[PDB]
Amino acid sequence: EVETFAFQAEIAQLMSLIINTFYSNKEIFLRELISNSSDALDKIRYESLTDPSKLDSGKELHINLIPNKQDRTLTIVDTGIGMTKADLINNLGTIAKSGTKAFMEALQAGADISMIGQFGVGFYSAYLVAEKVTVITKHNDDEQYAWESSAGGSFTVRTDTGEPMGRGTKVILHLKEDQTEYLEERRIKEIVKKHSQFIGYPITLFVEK
Ligand SMILES: CCCCn1c(Cc2cc(OC)c(OC)c(OC)c2Cl)nc2c(N)ncnc21
């Protein structure tokens, strides 16, 4: 069964703001996702010091950027800690609620959208460039799941019967028609070099085709 949930009002409201505000500097969505991945890889690495069995789902700690012009997707892959079902449905949105208030407050005071990351809600910057985001994730303690939202105030969760991923997270950005620049190799390299040059894991930019 695919299950459908309502975002908290405040989260829905943030997402509409990100979709609706005029803001040209959309490229910062990629460092927000990569930094989420880097945080997630730090977590698993730390947890495995006191529990080496946590890496039985895979030792390699890395980030892949995968463009696909044919599906119009950019996918951000990591082998970090992953998320559980309770993360996806409840936990993450509960934390996200206060970062959302603070972010929204700071924007009136003239902070700008590029600062979303300081408020723990940088994931939603994905909606600057994506018409739909699909999140595939596998935590050690749990099953593999697919979360997916086109905003509009709802999200879905189902158990994923697709490829098994070992441990980690794929964020599949289904790009808006006029955002296909983020599928171009030189563009991605440029942004990674500009905003994400000091990440402590290998980041592989896959090329087509
Ligand atoms: C915000 C901290 C943790 C959530 N998280 C995120 C960011 C994130 C945050 C969310 O809430 C604020 C969120 O809920 C809609 C989310 O969706 C599945 C993701 Cl994807 N990315 C990763 C990742 N690559 N690996 C592990 N955990 C992640």
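Per Swiss-Prot, chain A residues shown: 16-224, in order.
If you check the header, you will see the structure was determined by X-ray crystallography, 2.2 Å.
Cβ coordinates come from backbone N, Cα and C, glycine included.
In Swiss-Prot, the entry for mutagenesis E47 to A states: Strong ATP-binding. Strong interaction with HSF1, HIF1A, ERBB2, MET, KEAP1 and RHOBTB2. No effect on interaction with TSC1. The structure shown retains the original residue. Under a cutoff of 8 A between CB atoms, and with a sequence separation of 6+ in the same chain, the neighbours of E47 (mutagenesis position) are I131, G132, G137, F138, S140, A141. A helical conformation is recorded for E47 (mutagenesis position) in the three-state DSSP classification.
Within the same chain, residues at least 6 positions away in sequence whose Cβ sits under 8 Å from that of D93 (mutagenesis position) are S52, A55, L56, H77, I78, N79, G183, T184, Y216. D93 to A appears in Swiss-Prot as a published mutagenesis result, with the remark: Impaired ATP-binding. Strong interaction with HIF1A, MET, KEAP1 and RHOBTB2. Loss of interaction with HSF1 and ERBB2. Los of interaction with TSC1.
Taking all protein chains in view, 25 other C-beta atoms sit within 10 angstroms of the C-beta of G97 (mutagenesis position). In this structure, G97 (mutagenesis position) belongs to neither helix nor strand by DSSP; it is coil. Here the residue is the original one, but Swiss-Prot notes a mutagenesis experiment at this spot, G97 to D: Abolishes ATPase activity.
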